[PDB]
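S.K.: One structure is given below, represented as structure tokens, and several questions about it will come after.
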Amino acid sequence: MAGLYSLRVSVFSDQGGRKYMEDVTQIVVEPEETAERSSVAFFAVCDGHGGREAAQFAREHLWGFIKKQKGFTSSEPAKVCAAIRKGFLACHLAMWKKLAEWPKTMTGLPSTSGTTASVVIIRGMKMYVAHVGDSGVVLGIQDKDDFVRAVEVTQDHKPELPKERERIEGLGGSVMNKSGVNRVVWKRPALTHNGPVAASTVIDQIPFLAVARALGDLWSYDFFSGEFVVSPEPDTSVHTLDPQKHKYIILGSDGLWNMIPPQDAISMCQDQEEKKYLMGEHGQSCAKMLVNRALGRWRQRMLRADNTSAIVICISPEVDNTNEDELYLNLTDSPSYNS
Ligand SMILES: [Mg+2]
Ligand SMILES: [Mg+2]
């Protein structure tokens, strides 16, 4: 069952109209002694907020925390998903220890930085997907066909999602519509012995987050229960890749998905793939095309563009290799990339 297929990967991110770039992306391909030096491929999009520090920390450390966990190289998927979940948690817990080193807010309080994190890990014919937040992951599947259908395989962790609101209200928080957007409302401040700032002023400085799960956001720690109101535990899923039917995996931040719906995005990739081999080295990758398309829609709607990021993975049943901004991967050939 050790199947042969190829991937072609592109990635692009743009700051949009924001003053800082807090989106990050990551791609790591490395041989696994487990799969007899067949390579595992890790892809991630992290949409940071409250400062770039958390997203940058996940960029540098999330994959290492994941692949260290017991059961990660197990052949049983339930154990792989369990290891991936533990790696998210370990990365979150490592940020807590880093918090003193991250820059203070403009009022002198500890950093409020946090980040969504969406991860795709391909090993063999299996695709593991883990996420916290709203940087969605979309598959394209061809059922032959000249139409590729989008499938959304992650659900955004919005505060008003019922499972999330239940968890938040159970810790003593609330979910409130603030200016048309539902937000987590937490009023329990992080109090110290040596800190100067007034407690009532700490309370007013607590963020109102638009996601209910993230890595970081350590202000959400609940001293009473020991839980974090903004949860670092990801949803996990496993899918069997069928190179005859699966054609695309898109990971993206909400800068992309707020402008470009899943089917629009998958149908655009299907159109760009034709063009990409007519412009050759100098056409836009699918990822670059998606980001620029979203930026065009932000502008056309007269809105400041968010940070916008995408990773597009094209799946091919062939294993025979011209776009300079695309990485070709055959995982049974032990490629190494950024590793
Ligand atoms: Mg952001
Ligand atoms: Mg965003």
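What you see of chain A is 1-36, 95-201, 204-381, 386-403, where the numbers are those given in Swiss-Prot.
Quick check of the header: X-ray crystallography, 1.8 Å.
From the backbone N, Cα and C atoms, a Cβ is placed for every residue, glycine too.
Okay, so Swiss-Prot annotates it like this:
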BINDING   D105, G106  Mn(2+) 1 binding site
BINDING   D105, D314, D366  Mn(2+) 2 binding site
MUTAGEN   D314 to A  Abrogates phosphatase activity
S.K.: Across all protein chains in the structure, which of the recorded positions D105, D314, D366 has the highest Cβ count within 10 Å?
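M.R.: Result of the Cβ crowding comparison: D105.
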S.K.: Among the recorded positions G106, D314, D366, which have a Cβ atom lying under 6 Å from any atom of ligand 1?
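M.R.: What lies within reach of ligand 1, judged by Cβ under 6 Å, is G106.
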S.K.: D105, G106, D314, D366: which of these recorded positions put a Cβ within less than 6 Å of any ligand 2 atom?
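M.R.: By the Cβ criterion, which requires under 6 Å to ligand 2, the hits are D105, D314, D366.
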S.K.: Give the number of CB atoms, excluding that of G106 (Mn(2+) 1 binding site) itself, located within 10 Å of its CB.
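M.R.: Looking across every protein chain shown, the total is 28.
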S.K.: Please report the Cα separation of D105 (Mn(2+) 1 binding site) and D314 (mutagenesis position) in Å, rounded to an integer.
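M.R.: Between the Cα atoms of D105 (Mn(2+) 1 binding site) and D314 (mutagenesis position), the distance comes to 8 Å.
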S.K.: According to DSSP, folded down to helix, strand and coil, what is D314 (mutagenesis position)?
M.R.: helix
S.K.: Do me a favour and check the Cα-Cα span between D314 (mutagenesis position) and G106 (Mn(2+) 1 binding site); whole Å is fine.
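M.R.: Checking the Cα atoms of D314 (mutagenesis position) and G106 (Mn(2+) 1 binding site) gives a distance of 11 Å.
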S.K.: If one measures from the C-alpha of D366 (Mn(2+) 2 binding site) to the C-alpha of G106 (Mn(2+) 1 binding site), what distance in angstrom results, rounded to a whole number?
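M.R.: Here the two Cα atoms lie 11 Å apart.
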S.K.: Other residues near the Mn(2+) 2 site, CB within 8 A of the CB centroid of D105, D314, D366?
M.R.: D23, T174, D192, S193, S313, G315, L316, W317, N318, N367, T368, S369
S.K.: For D366 (Mn(2+) 2 binding site), which of the three DSSP-derived states applies: helix, strand, or coil?
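M.R.: Its secondary structure by DSSP: coil.
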